[PDB]
Amino acid sequence: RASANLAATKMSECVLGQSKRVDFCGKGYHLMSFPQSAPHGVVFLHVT
Amino acid sequence: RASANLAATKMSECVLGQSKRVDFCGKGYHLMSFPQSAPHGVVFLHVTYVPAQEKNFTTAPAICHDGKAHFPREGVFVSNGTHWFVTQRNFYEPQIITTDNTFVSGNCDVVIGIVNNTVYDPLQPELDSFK
Amino acid sequence: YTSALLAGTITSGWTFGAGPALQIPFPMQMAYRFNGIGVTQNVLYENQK
Amino acid sequence: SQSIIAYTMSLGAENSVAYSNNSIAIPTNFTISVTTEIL
Amino acid sequence: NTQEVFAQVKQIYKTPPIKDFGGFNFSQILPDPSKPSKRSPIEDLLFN
Ligand SMILES: *[C@@H]1O[C@H](CO)[C@@H](O)[C@H](O)[C@H]1NC(C)=O
Ligand SMILES: *[C@@H]1O[C@H](CO)[C@@H](O)[C@H](O)[C@H]1NC(C)=O
Ligand SMILES: *[C@@H]1O[C@H](CO)[C@@H](O)[C@H](O)[C@H]1NC(C)=O
């Protein structure tokens, strides 16, 4: 559940907008993100 | 305890200041917040900002005026069918395209899809009125 | 839901996440994202392909 | 005439937006909303 | 947890059939309509 809350925060900030927190959405200056479904999980592709 | 730490961070960010994290202080653009106390709990009221009444516009990224590409400073070029205007990104408000509203960068053959128009500075009519 | 999220991202920018979905051309969106990181947008329009 | 029904979930309303390479939607009005949240 | 990490939007969108994206090519994360599971091939590698 703790990891899922982290995932929901990442989906709400990295995908739906552009965060200025450094290294929250991967290494480098964050541009955007795309989500992909996975068995029991999610996979983010961060574009930086 | 995990919930309590989350609520503490919510108060320390959404209430004592303005946060830019989307959907951290409620759904929309966050403006401000108020707390209220409940038996063994806290209830926030987020005051947020949501736009409506959108319209259709034709756009262009840059303007080649005298062989030089003008780029808008803060906002976007729009065209309503006949003229061109600069506006900001979240409220429709047209203005005449000025030297104050754009800036010059490079040559207008590289950028894809530029649109020919005119750029009004106030300085040529200022000089020519005295002339 | 994943396909819906990708559709909203690639056609609307971040504006659908706070209200009604607005279309916007995609490299214009990329220009705004460079303006988010302190890079002036004319860097993009010279170097798109 | 009341009874119990079973159904496949509807996720939400389908909404297709007219994308182009040269079209922008700009809002004109705005509303201030207050939402509650309980922890 | 699954609902709060995924159910974040209240209209289901769709990309237009034309792909005039100025040169970007999202062919690997877009869904593929030639499969019974309308998934991107990245999702197919993840599931395999
Ligand atoms: C913009 O124009 C297109 C076609 O011209 C139309 O389908 C669409 O509904 C218009 N946008 C709005 C917000 O009405
Ligand atoms: C937008 O797409 C149309 C498709 O007919 C194309 O003719 C036009 O050149 C494109 N716009 C730009 C600025 O390239
Ligand atoms: C996108 O890339 C794939 C991988 O090579 C290619 O098969 C496809 O034709 C490309 N799509 C476009 C529109 O260029």
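Just so it is clear, chain D uses Swiss-Prot numbers, and the residues here are 689-727, in order.
From the backbone N, Cα and C atoms, a Cβ is placed for every residue, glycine too.
According to Swiss-Prot, the natural variant D:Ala701 to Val carries the following note: In strain: Beta/B.1.351, Iota/B.1.526. In the three-state DSSP classification, D:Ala701 (variant position) falls within a strand.
Listed in sequence order, the same-chain residues six or more apart from D:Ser704 (variant position) with CB atoms under 8 A from its CB number zero; the list is none. Per Swiss-Prot, natural variant D:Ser704 to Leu is noted as: In strain: Omicron/BA.2.12.1.
The Cβ of D:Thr716 (variant position) has 12 neighbouring Cβ atoms from other residues within 10 Å, across all protein chains displayed. Here the residue is the original one, while Swiss-Prot reports the natural variant D:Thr716 to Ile with the comment In strain: Alpha/B.1.1.7.
Straight-line distance linking the Cα atoms of D:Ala701 (variant position) and D:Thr716 (variant position), rounded to a whole number, equals 24 Å. All protein chains shown were included, and the count of other CB atoms within 10 Å of the CB of D:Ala701 (variant position) stands at 8. For chain B, the nearby variant positions by a Cβ gap under 8 A, listed in sequence order, are D:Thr716, drawn from D:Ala701, D:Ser704, D:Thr716. Filtering the variant positions D:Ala701, D:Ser704, D:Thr716 for a Cβ under 8 angstroms from any Cβ of chain E leaves D:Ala701, D:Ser704, in order along the sequence.
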